[PDB]
Amino acid sequence: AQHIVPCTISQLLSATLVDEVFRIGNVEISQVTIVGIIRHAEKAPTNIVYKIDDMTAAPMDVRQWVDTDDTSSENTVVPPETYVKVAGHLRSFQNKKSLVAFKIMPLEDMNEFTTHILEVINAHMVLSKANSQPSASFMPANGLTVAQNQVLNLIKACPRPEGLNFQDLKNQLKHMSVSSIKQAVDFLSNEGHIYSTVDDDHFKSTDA
Amino acid sequence: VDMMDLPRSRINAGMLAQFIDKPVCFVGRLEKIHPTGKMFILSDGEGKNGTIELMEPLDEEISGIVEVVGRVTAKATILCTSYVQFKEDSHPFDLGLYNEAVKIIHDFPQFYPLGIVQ
Amino acid sequence: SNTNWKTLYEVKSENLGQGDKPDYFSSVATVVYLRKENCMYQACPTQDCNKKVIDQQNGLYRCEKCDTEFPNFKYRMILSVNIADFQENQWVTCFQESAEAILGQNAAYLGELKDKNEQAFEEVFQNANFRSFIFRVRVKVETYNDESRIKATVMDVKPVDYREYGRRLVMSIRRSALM
Amino acid sequence: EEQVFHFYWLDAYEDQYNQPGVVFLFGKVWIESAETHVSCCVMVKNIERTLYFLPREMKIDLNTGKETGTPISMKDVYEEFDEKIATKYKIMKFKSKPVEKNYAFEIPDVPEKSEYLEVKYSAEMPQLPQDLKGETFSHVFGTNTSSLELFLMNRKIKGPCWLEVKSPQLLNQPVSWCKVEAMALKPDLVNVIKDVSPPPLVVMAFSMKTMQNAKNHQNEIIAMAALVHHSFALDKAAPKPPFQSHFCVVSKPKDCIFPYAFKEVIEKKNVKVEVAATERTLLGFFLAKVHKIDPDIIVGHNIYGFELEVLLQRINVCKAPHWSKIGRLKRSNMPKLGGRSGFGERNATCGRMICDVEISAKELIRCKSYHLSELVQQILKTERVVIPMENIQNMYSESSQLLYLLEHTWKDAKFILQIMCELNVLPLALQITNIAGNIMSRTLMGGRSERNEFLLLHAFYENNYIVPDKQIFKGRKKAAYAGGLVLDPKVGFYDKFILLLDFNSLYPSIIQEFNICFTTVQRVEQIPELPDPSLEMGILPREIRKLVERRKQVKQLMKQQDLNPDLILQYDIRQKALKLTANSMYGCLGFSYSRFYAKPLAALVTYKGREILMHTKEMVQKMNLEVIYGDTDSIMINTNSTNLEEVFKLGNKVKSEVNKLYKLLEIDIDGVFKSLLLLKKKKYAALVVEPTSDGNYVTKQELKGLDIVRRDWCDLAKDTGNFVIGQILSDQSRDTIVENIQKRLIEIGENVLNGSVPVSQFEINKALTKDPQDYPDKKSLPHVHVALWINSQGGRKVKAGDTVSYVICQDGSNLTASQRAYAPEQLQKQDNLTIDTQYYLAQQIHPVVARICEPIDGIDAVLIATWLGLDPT
DNA sequence: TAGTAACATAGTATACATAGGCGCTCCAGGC
Ligand SMILES: Nc1ccn([C@H]2C[C@H](O)[C@@H](COP(=O)(O)OP(=O)(O)OP(=O)(O)O)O2)c(=O)n1
Ligand SMILES: [Mg+2]
Ligand SMILES: [Zn+2]
């Protein structure tokens, strides 16, 4: 979302929860990466668990959510005593931490551990001083703007059984950007004024 | 309490005697193996040596870079519990940058906490 | 010569590219997001010509730069990627050779899956996510309709090296130790 | 936000695994600008757990289990909780205070009245074990109480009622699909203000059609219909017409193209029907329409069993967007489908209440089968035509067939709505929920244990007690204790006059009379001792009194004359429902898995019932009167007279003499029989005398327990038995009766041999207790064999609770009669099948007639066999 | 370090089932 930050599982577990935001002291973390050894893995019908270890604290559990239909990477479970790099975001549940695995990669060059530890120390120092410095009625409320009104009228006017697509919408309206088209379409679909017919790019009004 | 449940600091051959009765990981350049197989010698890349002993003689042929997990004994020797051989088929490993990494880590241990720090 | 190693936070703080000439610097980062929409377009098949051709709904495409009509076209890679490092993130745009190096497959190869195997195309995009490289980026600031928008152009991507990178990191941490 | 905020809640929901300590409320709110009601959602946070710690009298060390001779106090308990438990189980913030409570339940070694320690803390902290023990405390209560129950019993909310919120807030982001949202900080601000009339709701009734494709073995949706009413009153009469708007949508499954000029025909007929391209378009249109209409009650047939699961599965497979619009809560991960008994389906439609007519029909009335055709035939008086699944594909050739299919679907939806309005389900459900206090969607779901549990919970909470904590954790089983008593009958035929006497609400009156309650009766199979007759009424007697007094007013309304028959039927159904609720409240005391299990409490009631029946029988026999029958609360008297006024006077005298003794118990005349035919226990037939006065009275047939009311005999045998028993009770000479019976039997035999009877009068109906695949001995079970064949052949996926019909065919394979059962469609379609006449003449008519005619001289089994011509020798 | 386009940029796991009582006949099949 914003920036990945290398860290260590010791810092991960020592982090605290404040208003859905995990802070290790005065350091905010949302996505993290860690490099370590897998000691034991357990196979679930859908998920796969791993026992990562960075020799800084007790071994940690990492959960990788894989769909059992895609029999591509689950059959390639990494054998033990292998050093791998894990990128993902952590999760908290009943005062025991957990890790969600966005990506798992076996490590080929083995100077990467020292590079990773240097990243950890340097980033921790830099961002710790970066936070260390100071100065851091109930109505339905309806109403549509003119742009959304034009979009709705354009959607309504078409006689095609499958409805309009994005190309025609962009062609007819040259007075506003594509992003405005996307926002108006999203809002109209959320309010139920339009619905998709076949694909996500086809739309049609519901009243007609 | 098995050793894999406790923190193991990375200590080179420089400060072997300062971590007595403490878990420790060591890595480096294999030099010589005793014919018995219970113990061997290791190089830290700085010209210094460190000896490792095992309760049972080693059964497999070892070579290349190796790391050992153990504890410093009264004789400043390492009682190994596990070891892993490091790959050298593709990329060389430069131990000097590793050593300076240990020096830097010891320089600022606060940002690399050992154990659970409250 | 030597790459002007600069964190993106420093790049946005000093206002790189606000001068009359663009500024050049390179950095290592990891890809966090890519856009698969509008990524493919038809370029002019004439040699050393890359103007976007216009379909005439007849199987023959006429190029305005060469004023010439051809029955075939060549695919050309255009991509927008979200680069991100430990501190900040940036939006960059690639070209044929750089995106082809990043993805690892030539454009004509991709010309088949988008027509016959969408799943394989999605898989190819997927397996290249969360990779780290060294990108040379040139920054310049152009104004369009009275707002200044910073744009990033990348002309070279390379695999990450560890020796000199580690030496530079050690040098920087030593330097910050005094400060 | 402006001071107060009034709204009327309908449904509640909570999630203790993702958003602990929050409770959602959905309902209606009045808007002055538009002069209408709109949907609203209010979400409540900060619900704290409550624990009660029981101090000891002497300090016992755990390791040794001995007393150290040290007195105890509240300070010691506080110190032990703070120092040991809080640090061990990671509890940071808490509030503690001593209180007084009363306990009168199963847990032993607890004083009736004592001082407890009340501890409250936020729900996000871990949960203590259910069996905690300490140095100074011996027990704890309320460790695993849910948040919804805590909120409901703390705020004294009893069903739907008007609520007010003090100092609301505004959410940063939308959560629900409601028009207006609100936020409450603490459950202290919510107050009950119910003193006014409820607002109207919006009702939607719907039904769809399905077809099975040959290539892909899945069920597709090809047509839908829906009817909407906008101002459905909740407490008044059902509006007429019951619908105000409607819509229909049709689509082609995957390949077949619509017949040519279909759109032109639709325009010509000016029908508001929407054509779609693929299934995804239909699903999207349906979701958009339900979101736009915003219904509050969705009514359909077999919703929970088949329709909802198919709809959700097709939504998942077709990858349609915005599946959560079917409910009211924004969710993206759909719950696991099928799962346990209706858990996933109920969770999928959160915020919207589902009304299935099948469950309501099962609860309220009694039928031989519960498919839509039978319900239409019985509740209404109309015929519904059934379209086989096979022909559906063929109807895709001409536009007229498609229009007929759409009209049939619309008619099906209209029939469902008419049945729901006729049965008067919504007012009854609302009244029951307001009486009990649970969530009324669960009331619509069914079941009798939850209502009683919630009623007792409310009654005990209101009276400053402590309730037991929740337990962690097919066919009728073996009996556990003695039940009622049935007197020895006096078999035969009676002609002079029969009188019937009966008690009113025997078991509630027993409970109210003898002051039987959890608190009062002291429990150490042995029947306990009666309570001391100087105490006060317990909670159970008062609740039973309220429930039994709620019925006398309905009976008084019934007694009024000049009423339309439908209103009489509705009142009768309501009174029967109230009686069943009271009886269920009694019977829950014997449920093994119940929260208030207590066996002696019911054994005492049954023992007193038997004793009272004995005493009444002896007292009646003392007056030189002959007693012939009685069934655990009633007495039959043979007056041996003809004058009616004498019988009335004798009954009045007996009633006056009996009522003179007891305090609350009462007796009454339940009927006067002109002639009675008694066969066995709980098996008789009689003519009930209805006094119309004015010098005349009308006699009506009545049967009890015979093989004429059972659902597992063929219609031919039932008709023959009804005719014979009608002839027997008539006033004629015996010889004429014998001759008429013989002539009727000879005609029946000749007609059956000739094969002139319709096919329909041969079916046998049975029901399945379990799933068809769970019977190891399917070889000899016909209603399992036919069910398995139906399941394996096509669709409709017959399951537990359904009814299966079958007939016996002649396959020419010299097998037993029980292994040659076939469905009626198989008999009609296949050519090598015919109705087995000998089996039907030997095992269906002969036993019934023989059993009915047993106590009549001149007719015997061998004569019956000879009359049918069934090879006499 | 020409040539490229158009104009801002995205959340996803899970975990938790309900069900009033007993008394008195019927049938199918093997022993
Ligand atoms: N579904 C039922 C019906 C009856 N009973 C038991 C409890 C009753 O006390 C007893 C007598 O039932 P009656 O049918 O004779 O009904 P009541 O005497 O309670 O009421 P009413 O005055 O309507 O006859 O049978 C029961 O447990 N469950
Ligand atoms: Mg009764
Ligand atoms: Zn050109």
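Residues displayed in chain A correspond, in order, to Swiss-Prot positions 43-178, 198-269.
Structure determined by electron microscopy, 3.5 Å.
Placement of Cβ uses the backbone N, Cα and C atoms for every residue, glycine included.
In this structure, A:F248 (mutagenesis position) is part of a helix by DSSP. For A:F248 to A, Swiss-Prot lists a mutagenesis experiment annotated as follows: Abolishes interaction with RFWD3, leading to impair DNA interstrand cross-links (ICL) repair.
Cβ neighbour count for A:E252 (mutagenesis position) (all protein chains, 10 Å cutoff from its Cβ): 14. What Swiss-Prot says about the mutagenesis result for A:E252 to A is this: Abolishes interaction with RFWD3, leading to impair DNA interstrand cross-links (ICL) repair.
For A:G253 (mutagenesis position), the same-chain residues that are 6 or more apart in sequence and have a Cβ closer than 8 Å to its Cβ are A:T267. Under mutagenesis, Swiss-Prot gives A:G253 to A with this note: Does not affect interaction with RFWD3.
DSSP assigns A:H254 (mutagenesis position) to coil in the three-state reduction, outside any helix or strand. Its Cβ taken as reference, A:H254 (mutagenesis position) is surrounded by 20 other Cβ atoms within 10 Å in the chains shown. Under mutagenesis, Swiss-Prot gives A:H254 to A with this note: Abolishes interaction with RFWD3, leading to impair DNA interstrand cross-links (ICL) repair.
A break of 19 residues separates A:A178 from A:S198 in the model, and their Cα atoms lie 35 Å apart. Shown in sequence order, A:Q209 are the residues of the chain, 6+ apart in sequence, with a C-beta less than 8 angstroms from the C-beta of A:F248 (mutagenesis position). Proximity to chain D (CB-CB distance below 8 Å) holds for A:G253 among the mutagenesis positions A:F248, A:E252, A:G253.
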